[PDB]
Amino acid sequence: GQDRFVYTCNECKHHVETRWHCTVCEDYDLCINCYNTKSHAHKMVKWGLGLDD
Amino acid sequence: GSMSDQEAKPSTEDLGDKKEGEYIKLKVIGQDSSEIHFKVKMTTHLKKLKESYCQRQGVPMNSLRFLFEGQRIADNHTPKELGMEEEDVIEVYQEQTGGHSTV
Ligand SMILES: [Zn+2]
Ligand SMILES: [Zn+2]
């Protein structure tokens with residue numbers, strides 16, 4: 001499913017209008033910055049629960 | 001436990017050991033005759049790249065231009081588009097040398 005981005009990133013502590021949660025590594029959360037820089041693929045599932053707009 | 005189920009890897013195909021992840025290959029080639037080959041870290045606005053090249057040579061704010069793909073982009077953003085993996089190529093145009101030549 002697809003929803004808002006109400007979440008945070010534990011790699012830089014700077015959530016950004018987006019959040020990808022890697023399963024294989026579990027309890028692992030990445031933002032648009034760390035994800036682009038680190039290059040951590042792993043079938044991530046976008047998790048959100050806020051208002052999109 | 002073994003490197004490969006078959007037996008062993010040729011190692012020939014894989015030469016050297018580089019991350020080739022954090023860093024990317026960004027270069028420029030103006031019409032005049034410029035050839036630069038180097039890698040820059042991808043964690044800051046592309047500005048921290050052309051700024052060194054531009055300052056050490058010339059500023060785009062006149063003749064020199066940086067075309068990321070098929071348009072013009074600002075140097076105050078990073079997540080706007082960039083998102084390069086490794087092979088990052090930027091085209092530039094030089095109307096004038098800015099020196100030596102009268103025009
Ligand atoms: Zn982050
Ligand atoms: Zn992972």
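Heads up, residue numbers simply count up from 1 along the chain you see.
Just so it is clear, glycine is given a Cβ too, placed from its N, Cα and C backbone atoms.
Annotation comment: Swiss-Prot describes B:22-99 as domain 'Ubiquitin-like'. In the domain 'Ubiquitin-like' (B:22-99), helix, strand and coil residues by DSSP number 11 helix, 17 strand, 50 coil.
Experimental mutagenesis at this site is recorded by Swiss-Prot as B:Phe38 to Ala (Swiss-Prot position 36), annotated: Abolishes binding to PIAS2. Around the Cβ of B:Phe38 (mutagenesis position), the number of neighbouring Cβ atoms within 10 Å comes to 11.
Experimental mutagenesis is annotated in Swiss-Prot for B:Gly99 to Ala (Swiss-Prot position 97), with the remark: Abolishes sumoylation of ZBED1. The Cβ of B:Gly99 (mutagenesis position) has no same-chain neighbour under 8 Å that is 6 or more residues away in sequence.
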